[PDB]
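Trainee: Questions regarding the structure given below will be posed in turn.
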Amino acid sequence: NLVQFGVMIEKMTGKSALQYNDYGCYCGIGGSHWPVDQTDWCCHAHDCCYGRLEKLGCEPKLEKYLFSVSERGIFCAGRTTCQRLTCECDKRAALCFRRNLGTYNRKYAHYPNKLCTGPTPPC
Ligand SMILES: Cc1c(C(=O)C(N)=O)c2c(OCC(=O)O)cccc2n1Cc1cccc(Br)c1
Ligand SMILES: [Ca+2]
């Protein structure tokens, strides 16, 4: 369930969430090998974030959360701790995407997975 994350991405980046789908080697389902750039690192970190949440008993692929965006930043909320954790993982990713808007390159969008090489960096 990707609706709330995609919304958070759009608010923070000024780009459709689709622009971060299949981006590089890590943005989109799964991921492996070496991250192509800083945006892709955000996604590697985000994958790691979700792994920690699964180990905690949460299901961050599916959790539904609440959030708002003021000038103070992104406010995360939800009924359960797992929902709030999911929002936090997503928030850090959205902020990481915004922050690295400078090096976002369109060539890495829809990256052929055959072009991903190197080792897989650990969490
Ligand atoms: C940025 C991103 C993701 C990540 O943060 C990532 N680390 O791979 C992501 C994603 O990662 C979650 C995962 O692989 O556990 C799955 C599908 C689309 C994804 N996207 C693109 C996306 C995100 C939200 C809504 C839409 Br529509 C598209
Ligand atoms: Ca991924």
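Numbers in chain A come straight from Swiss-Prot, and the residues shown are 20-142, in order.
The way this entry was determined, per its header, is X-ray crystallography, 2.4 Å.
Here the Cβ of each residue, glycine as well, is placed from N, Cα and C on the backbone.
When I checked Swiss-Prot for this same protein, it listed these features:
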MUTAGEN   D41 to A or K  Significantly decreases the catalytic efficiency
BINDING   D41, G43, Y130, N132  Ca(2+) 2 binding site
BINDING   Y45, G47, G49, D66  Ca(2+) 1 binding site
MUTAGEN   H65 to A  Loss of catalytic activity
ACT_SITE  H65  active site
MUTAGEN   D66 to A  Loss of catalytic activity
ACT_SITE  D109  active site
MUTAGEN   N132 to A or K  Significantly decreases the catalytic efficiency
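In the displayed structure, how are the listed features positioned relative to their neighbours?
Mentor: Reduced to three states, the DSSP call for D41 (mutagenesis position) is coil.
All chains included, 12 other C-beta atoms sit within 10 angstroms of the C-beta of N132 (mutagenesis position).
Under a cutoff of 8 A between CB atoms, and with a sequence separation of 6+ in the same chain, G49 (Ca(2+) 1 binding site) has no neighbours.
Long-range neighbours of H65 (mutagenesis position) (same chain, six or more residues apart, CB within less than 8 Å of its CB): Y45, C108, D109, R111, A112, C115. DSSP assigns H65 (mutagenesis position) to a helix in the three-state reduction.
There are 18 other Cβ atoms within 10 Å of the Cβ belonging to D66 (mutagenesis position).
Neighbours of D109 (active site), defined as other CB atoms within 10 A of its CB across all chains, total 26.
Following the DSSP three-state reduction, the secondary structure of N132 (mutagenesis position) is helix.
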Trainee: Please identify, from the binding-site residues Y45, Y130, the residue with the sparsest Cβ neighbourhood, meaning fewest other Cβ atoms within 10 angstroms.
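Mentor: It is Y130 that, of the binding-site residues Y45, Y130, has the fewest other Cβ atoms within 10 Å.
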Trainee: Taking 10 A as the limit, how many CB atoms besides its own sit near the CB of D41 (mutagenesis position)?
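Mentor: The answer is 17 other Cβ atoms.
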Trainee: Relative to the mean position of the Cβ atoms of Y45, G47, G49, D66, the recorded Ca(2+) 1 site, which additional same-chain residues have Cβ within 8 Å?
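Mentor: Not counting the recorded site residues, we get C44, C46, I48, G50, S51, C62, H63.
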